[PDB]
Amino acid sequence: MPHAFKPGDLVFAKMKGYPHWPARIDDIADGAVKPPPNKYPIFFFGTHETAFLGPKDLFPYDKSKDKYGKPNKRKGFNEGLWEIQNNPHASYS
């Protein structure tokens, strides 16, 4: 059975006006800004942007990749597909 989301989990993350996007649940570094309550820090592959999202917008990668893991015109997306498949836990600073 599923657990709660934890840092390192791989997802497609959905925001308004964008396709479901390859992403990970990030850790929060010591001294870094924490997310609001009930929100997780989402690192978006390819763009390397962070947003704060709730579970309603987070689709586990394994289950969802056959639907969402296809090339997209949007800037950073295909780069994001490479990262999530090939080095999803690397530092992208």
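If you go along the chain as it appears here, the first residue is 1 and each next one adds 1.
So how was this one determined? The header says X-ray crystallography, 1.8 Å.
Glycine is treated like the rest: Cβ placed from N, Cα and C.
Among the sequence features in Swiss-Prot, the mutagenesis site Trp21 to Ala is noted as follows: Loss of interaction with histone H3K36me2. The number of other Cβ atoms within 10 Å of the Cβ belonging to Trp21 (mutagenesis position), over all protein chains shown, comes to 26.
Taken residue by residue with DSSP, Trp21 (mutagenesis position) is part of a strand.
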